[PDB]
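Student: Can you keep this structure in mind? I'll have questions shortly.
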Amino acid sequence: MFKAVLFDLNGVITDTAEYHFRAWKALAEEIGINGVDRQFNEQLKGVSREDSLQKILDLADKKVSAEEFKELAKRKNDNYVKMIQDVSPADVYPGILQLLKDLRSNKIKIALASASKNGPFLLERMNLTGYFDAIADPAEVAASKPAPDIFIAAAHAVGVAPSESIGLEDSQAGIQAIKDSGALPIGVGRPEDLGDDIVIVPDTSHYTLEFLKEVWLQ
Ligand SMILES: O=P(O)(O)OC[C@H]1O[C@@H](O)[C@H](O)[C@@H](O)[C@@H]1O
Ligand code: ALF
Ligand SMILES: [Mg+2]
Ligand SMILES: [Mg+2]
Ligand code: NA
């Protein structure tokens, strides 16, 4: 049976993918780039802060100075950090708290495989930190999503092979990262966005321990 579950945070544990989208869209429009809509944002989910900005600049073939690049990423993060101050345990997505409880009861390791440097703060806001056996530090990996490194690091941090792990993701980049780590992906969202070749559930209430074991077995 699987021995760890490797969690993405934004769009899996809580609805903060929505806030990343709103903040990036606001930033893009400030610099005169209007193409950051929900469809384009599927290319931004899972991607690091700097890679997100670069993808936005690329969309418009725009070049900025190194100084302006750093300022823009900082501006977006400062705004996003303000947006999330009132996140609370009430914001935890359906099913997720009970999943964490059930995993712990069954001695299955729990690791965070998030790209977000705001991850630890968000787990604290939601009173979830105590459920996690490890948080992979995204500043320490040599390569970010869709590279598998963050999922490999998360598995290794809890003493489990990726091949004995399930990864939970809402993003195209993250699904690819899980695939290339050796872990089994289960996505949450639309197959139109995430593909028809892995198990995809429509909402996080489907993430029960009962449902994960069967995927591993099949
Ligand atoms: O800017 P942060 O908080 O470090 O987050 C990095 C990335 O974290 C990922 O989890 C999100 O899906 C991305 O949208 C985000 O860019
Ligand atoms: F949405 Al994440 F790492 F939390 F890609
Ligand atoms: Mg996500
Ligand atoms: Mg703890
Ligand atoms: Na708290």
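Looking at the header, which is where the method is noted, we find X-ray crystallography, 1.1 Å.
Placed from the backbone N, Cα and C atoms, the Cβ positions cover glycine too.
Per Swiss-Prot, the feature active site, nucleophile maps to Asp8; the stated evidence is a curator's inference. One mutagenesis experiment named in Swiss-Prot is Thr16 to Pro, and its note says 500-fold reduction in the rate constant for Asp-8 phosphorylation by beta-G1,6bisP. 6,700-fold reduction in the apparent rate constant for cycling of the phosphorylated enzyme to convert beta-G1P to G6P. 13-fold increase in the estimated rate constant for phosphoryl transfer from the phospho-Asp8 to water. For the mutagenesis of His20 to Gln, Swiss-Prot gives this note: 8-fold reduction in the conversion of beta-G1P to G6P in the presence of beta-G1,6bisP. The structure shown keeps the original residue. For the mutagenesis experiment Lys45 to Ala, the note given by Swiss-Prot reads: 20'000-fold decrease in catalytic efficiency. Under the heading of mutagenesis, Swiss-Prot lists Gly46 to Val and annotates it as follows: 10'000-fold decrease in catalytic efficiency. Swiss-Prot lists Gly46 to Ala among its mutagenesis entries, and the accompanying note reads: 1'000'000-fold decrease in catalytic efficiency.
Any idea what these are sitting next to in the structure?
Tutor: Under DSSP, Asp8 (active site, nucleophile) is assigned to coil, being neither helix nor strand in the three-state scheme. Sequence-distant contacts of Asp8 (active site, nucleophile), defined by Cβ-Cβ distance under 8 angstroms and a gap of at least six in the same chain, are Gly46, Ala113, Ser114, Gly167, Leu168, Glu169, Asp170, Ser171, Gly174.
Neighbour count (other Cβ atoms within 10 Å of the Cβ, all protein chains): 22 for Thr16 (mutagenesis position).
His20 (mutagenesis position): 23 other CB atoms within 10 A of its CB, across all protein chains.
For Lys45 (mutagenesis position), the count of additional Cβ atoms within 10 Å of its Cβ stands at 25 [all protein chains shown].
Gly46 (mutagenesis position) has a Cβ environment of 28 other Cβ atoms inside 10 Å. Following the DSSP three-state reduction, the secondary structure of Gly46 (mutagenesis position) is coil.
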Student: In whole Å, how far does the CA atom of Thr16 (mutagenesis position) lie from that of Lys45 (mutagenesis position)?
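Tutor: For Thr16 (mutagenesis position) versus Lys45 (mutagenesis position), the Cα atoms are 11 Å apart.
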Student: Taking the Cα atoms as reference points, how far is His20 (mutagenesis position) from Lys45 (mutagenesis position) in Å?
Tutor: 8
